Number of protein chains: 2
Amino acid sequence: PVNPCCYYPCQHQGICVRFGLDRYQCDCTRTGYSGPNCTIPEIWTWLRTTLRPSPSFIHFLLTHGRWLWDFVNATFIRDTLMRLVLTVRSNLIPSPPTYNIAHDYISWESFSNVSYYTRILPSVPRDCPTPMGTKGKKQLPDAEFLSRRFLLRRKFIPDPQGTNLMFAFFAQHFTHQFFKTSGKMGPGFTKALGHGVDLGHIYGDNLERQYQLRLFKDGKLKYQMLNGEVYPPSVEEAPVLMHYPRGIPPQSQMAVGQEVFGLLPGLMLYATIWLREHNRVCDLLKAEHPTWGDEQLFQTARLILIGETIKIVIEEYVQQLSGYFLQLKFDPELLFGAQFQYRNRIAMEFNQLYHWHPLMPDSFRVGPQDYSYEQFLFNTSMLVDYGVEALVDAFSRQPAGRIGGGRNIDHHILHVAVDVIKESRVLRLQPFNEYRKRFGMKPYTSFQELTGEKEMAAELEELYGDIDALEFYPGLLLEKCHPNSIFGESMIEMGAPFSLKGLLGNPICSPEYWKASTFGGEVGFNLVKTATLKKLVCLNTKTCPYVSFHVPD
Amino acid sequence: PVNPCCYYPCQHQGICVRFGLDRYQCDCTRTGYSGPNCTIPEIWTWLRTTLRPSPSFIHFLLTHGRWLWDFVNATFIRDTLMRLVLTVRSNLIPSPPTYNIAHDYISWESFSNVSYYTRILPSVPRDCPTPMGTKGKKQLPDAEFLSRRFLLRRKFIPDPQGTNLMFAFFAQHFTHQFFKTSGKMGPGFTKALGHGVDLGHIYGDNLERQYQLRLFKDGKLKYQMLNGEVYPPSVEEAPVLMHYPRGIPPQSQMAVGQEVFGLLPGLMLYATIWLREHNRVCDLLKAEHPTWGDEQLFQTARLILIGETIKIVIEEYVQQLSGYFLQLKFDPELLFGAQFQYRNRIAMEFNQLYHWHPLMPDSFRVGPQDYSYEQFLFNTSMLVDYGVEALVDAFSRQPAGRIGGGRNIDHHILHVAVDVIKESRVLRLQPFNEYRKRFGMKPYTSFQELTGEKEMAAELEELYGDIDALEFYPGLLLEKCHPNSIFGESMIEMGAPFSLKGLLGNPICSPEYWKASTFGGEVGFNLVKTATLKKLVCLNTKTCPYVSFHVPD
Ligand code: HEM
Ligand code: HEM
Ligand SMILES: *[C@@H]1O[C@H](CO)[C@@H](O[C@@H]2O[C@H](CO)[C@@H](O)[C@H](O)[C@H]2NC(C)=O)[C@H](O)[C@H]1NC(C)=O
Ligand SMILES: *[C@@H]1O[C@H](CO)[C@@H](O[C@@H]2O[C@H](CO)[C@@H](O)[C@H](O)[C@H]2NC(C)=O)[C@H](O)[C@H]1NC(C)=O
Ligand SMILES: *[C@@H]1O[C@H](CO)[C@@H](O[C@@H]2O[C@H](CO)[C@@H](O)[C@H](O)[C@H]2NC(C)=O)[C@H](O)[C@H]1NC(C)=O
Ligand SMILES: *[C@@H]1O[C@H](CO)[C@@H](O[C@@H]2O[C@H](CO)[C@@H](O)[C@H](O)[C@H]2NC(C)=O)[C@H](O)[C@H]1NC(C)=O
Ligand SMILES: Cc1cnc(NC(=O)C2=C(O)c3ccccc3S(=O)(=O)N2C)s1
Ligand SMILES: Cc1cnc(NC(=O)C2=C(O)c3ccccc3S(=O)(=O)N2C)s1
Ligand SMILES: *[C@@H]1O[C@H](CO)[C@@H](O)[C@H](O)[C@H]1NC(C)=O
Ligand SMILES: *[C@@H]1O[C@H](CO)[C@@H](O)[C@H](O)[C@H]1NC(C)=O
């Protein structure tokens, strides 16, 4: 007997449940629908859906008519839409979290064991005919061949939005505080138990690591002086597990919150920047609170930095990324009138989705120099040789690659993509179209409709056999881009909910935490409120380089 | 220079922050007040505070005019009031949690490290004149003397509400799933990382223990057959850490979710009850879903028992506790329209508050028999000798002591109270009056006013020296009861919010979880919705005893 749930019968987020030997029932509770498969809509649901403009139209709106938007932005409407934007997106994401790699059903273990990633759609049942459920072939396309054919970069395709490598290294650095898959526990498990913006890539995912990183004087982090400039300490002075290539001595390793940040100078750039910021904040705080001890200064500084990070990520990172003419605003108070849970759980689909490897260029231009991947990867002196100002200037001037559209991953790192697909198959992720429906979009009817061309569409059709068997991450990276945009609609409509749920779902964004007292007073509160990229860099440097998420022209 | 925060200057939940070398500022944000000490009310606050009757009045209302209430209970006014009460009560408890033993300010460590109990009020600063702040003597009254003088039971004072020992062991069993202070980490730390109704006192507070407890067949837990009856397995079959007296044979040690439950026959009684309920539920589940694996059966059964637990606690336990004519109701949907955080962090004050040892009698009568503490404590055969029915009936018939009033703790266990006071001094809890104010009550102006009598009042006045120096637990246990009640107004006004948050803050109460599919369909859902103590016991027994939370007429 075939598992009926393999047909994914229940629509509109209805929960398929197995009854008896060969029967199923759909839990249609609070879906807005009724019927055998949650297909019969209610009043307001029908009104809502029939009056819903397509995401493409909305995107068009947000990206055109600079007049209208320069007006809107200067009025309360900004907040209004923002709030709307806030309330509509977050709701897509189940909170408290639902399933994980072990349970395709709600369970107490799924809730209490934060060692798991969560998931939005349950896995493909193991007793299913084809790997992706019902459609497709007996064996999924070869991962390697797939990547080589459709994801491998031939000629470099720059991001049409002007995104630079400053953005890229910020994205990598930032996301690697909640994307930390456990190699010992395997796919579906994580070491970043903060499940959000806890800045564990600065202070460590665990207490002992944190303590080894701390000066325990004035709340500050350990550091070393080189050429008159502050840098992370060595593993010698801060005995912390760093993942370096063997043969490199603890004397030559720098210690930071994330074990892998030594493998790239952009990463260690951001570690350096945030370290300096932390200690500078500590200085402000101690100036304001002479009676405070090390602990309170450290903790408060950490809070301020979390606020600053959320503030900048929203008002500049996601800004640049979105290309919206609507000015995005970080203000927790907008949710103080809403039904919002301040908790976050990193999803596996979010992990898969954020593999923005096409961003990385062919080489790395630093001034008149051009360093290859071998020169750049695992380079242990570049940061110290050039300094922060220079690398920030350089990265901010060099453009990143377009994420969506296909054929734009440098061959040096294509293997990652391969592995992603493979992990997707171990994680038994549902097909792309299922996730499409899951985030409020119509499923595609053909590969042509996905790619917007015919060649790749034809060959993909050859490989998969059915569009309903197209895999999630391939689907994201091969989908046609919005006009002049950095990726397609799926990347946005799937990524945005996770993104803002993780940003605003942070406890500091709660009525309980969002106070001056929490940040040591008005000075800290303002540090959070007025945080920009430019300030974050220049306030901790001697000189001020070009600092921006986009190229200067 | 004296710490100004020692004077507790900040009013109405304002946050005192130490500025400069001898200054302070109050964070008055969203308190409803303004001014230096947050003493200047906003218009709506003022209005609200003028129209608000006292807690005693509300108590009178809830405890008089059975007619009016019998009308309200047959209407939607029940739901309206219940919702009112829910909102109002829950808004007192900070969510996300604020402070812990290490941190008297908001920190990321206090949010993320769930090994800590939380606290509503910060500790008395370590740089204060008197132990309680600025009032009282340099030394607190001797805990032992305090206990002997004001807590030692002379004559047994039965609870005027009709409470039995079935209730007492229920309260103990139930609350020991989230009260598990760490003997190794010390005061202010917990092993129950669940921080709520997770039923770890059945399944274990860690995964390893859980697995050792599980049959891994059909979702059930291991068990043993004695005299044709089902009991928890022996340690020999389920090798887990249980705290038994050295010398007791392993085949005489039953393995349950909570390590200390072998020390009392009441505890092991309830443990047995819940075990049988779990396996029975599994029978129902598997009958409904033959294709299900042991894991899914287990997890679903667990969630069902959690639901039944909150159901019974709210509609019968708390009902008997409060004595309200308002029939309380467990309905998560009452909160679907409001702003509520489905998370809980066990507060240390809640721990202290819930020390209801006066409930325990002088002896434990079982039918014609009457056992002593030396016969009842650590008795490892009593439960099997009498059986479930017999013990349930027995405990249901024998009365329990009144909690409030004073001088009603049996001398066998009085030491506990001593150790509590001591710990309250370790925890540096604020004085009774500060917590009174924190929970929307007016501070007591004398011990006279507190006790309602003159003897205890005068001696207490001599010992403490000032009313504003009266400690938390002493104030709770010595405060005059409501007319014919089991305790006074403080035990209710501080106990209610915590309890409330603990029950409804459970993620199963969430709109995300509160679906039939979560409980394996209509059947499981109905089990939760119609759960009953009477049913809990009699459905798993052979014969049906007297089972209730109050003595018969
Ligand atoms: C030279 C630049 C980069 C290199 C060498 C690199 C390499 C890698 C490698 C080797 C992994 C682990 C793969 C595995 O263990 O199978 C990884 C993971 C990942 N990378 Fe990249 N990457 C680069 C840039 C980026 C950028 C710019 C992003 C932007 C978001 C990114 C996103 C991710 C994500 C989301 C993961 C998953 C991490 C986890 O699951 O814990 N990478 N990368
Ligand atoms: C024969 C009956 C009882 C005995 C022998 C007993 C004994 C004890 C003992 C020895 C402790 C630990 C004290 C320490 O470690 O210093 C304790 C703690 C405690 N007791 Fe009882 N008790 C009894 C009844 C009850 C009841 C009916 C309740 C109902 C609420 C209760 C509530 C508590 C609580 C909440 C704790 C704190 C546990 C923790 O923080 O981990 N006790 N009791
Ligand atoms: C969270 O779940 C994981 C997965 O079950 C737990 O790790 C497992 O522990 C069991 C029993 O202790 C072992 O048999 C498995 O080998 C473990 N699995 C893996 C992949 O390591 C983990 O202990 C749980 N975490 C908590 C805090 O309970
Ligand atoms: C790491 O990067 C540094 C740059 O800081 C590289 O050093 C430069 O590389 C070439 C020499 O072959 C020239 O551009 C410069 O003369 C070097 N600059 C300095 C300051 O020495 C270095 O080659 C890289 N290291 C590795 C192992 O690739
Ligand atoms: C939660 O906090 C406690 C207290 O800080 C941690 O326990 C301490 O850990 C440090 C370093 O690991 C030790 O030096 C202390 O002796 C420990 N104190 C106690 C009382 O155990 C605990 O590890 C933290 N837990 C988590 C998960 O972070
Ligand atoms: C544990 O409780 C049992 C009851 O199950 C006690 O055994 C009974 O003791 C009384 C004495 O007061 C006798 O009259 C009964 O005949 C006994 N019943 C049985 C079945 O033996 C026992 O004394 C208690 N054990 C301890 C160590 O105190
Ligand atoms: C590929 C993407 C990853 N994350 C994206 N996020 C957004 O599109 C998005 C936000 O993340 C967000 C953050 C804070 C407030 C509001 C928004 S958003 O409207 O959901 N939007 C731009 S898009
Ligand atoms: C001494 C007390 C300990 N716990 C108490 N709880 C109540 O007074 C109380 C509840 O616990 C509660 C539970 C569920 C819904 C509503 C209520 S309540 O209104 O806060 N109330 C009776 S009183
Ligand atoms: C519901 O789904 C099942 C399986 O896909 C199908 O047999 C049935 O016809 C569907 N009914 C409706 C109304 O969509
Ligand atoms: C505020 O409280 C402090 C401490 O009790 C007191 O000294 C001060 O006079 C108060 N100020 C006002 C304006 O009430």
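Throughout, chain A uses Swiss-Prot numbering, with the displayed residues spanning 32-584 in order.
The deposited model was determined using X-ray crystallography, 2.4 Å.
Cβ atoms are placed via backbone N, Cα and C, with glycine included.
Look at Swiss-Prot and you will find A:32-70 tagged as domain 'EGF-like'. Broken down with DSSP, the domain 'EGF-like' (A:32-70) shows 4 helix, 12 strand, 23 coil.
Annotation comment: Swiss-Prot describes A:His207 as active site, proton acceptor. Same-chain residues at least 6 positions away in sequence with a Cβ under 8 Å from that of A:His207 (active site, proton acceptor) are, in sequence order, A:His232, A:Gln289, A:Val291, A:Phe292, A:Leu298.
Here the residue is the original one, but Swiss-Prot notes a mutagenesis experiment at this spot, A:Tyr385 to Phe: Abolishes cyclooxygenase activity. In the three-state DSSP scheme, A:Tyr385 (mutagenesis position) falls into the coil class. Its own atom aside, the Cβ of A:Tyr385 (mutagenesis position) has 19 Cβ atoms within 10 angstroms in the protein chains shown.
What Swiss-Prot lists as active site, for cyclooxygenase activity is A:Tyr385, and the listing cites experimental evidence.
Residues within less than 8 Å, Cβ to Cβ, of A:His388 (heme b binding site) and separated from it by at least 6 positions along the same chain comprise A:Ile440, A:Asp441, A:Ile444, A:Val447, A:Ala448. Per Swiss-Prot, heme b binding site is recorded for A:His388.
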Positions on the same chain near the domain 'EGF-like' (A:32-70), where near means CB under 8 A and six or more residues out: 76, 79, 155-156, 158-160, 164-165, 461, 465, 468-469
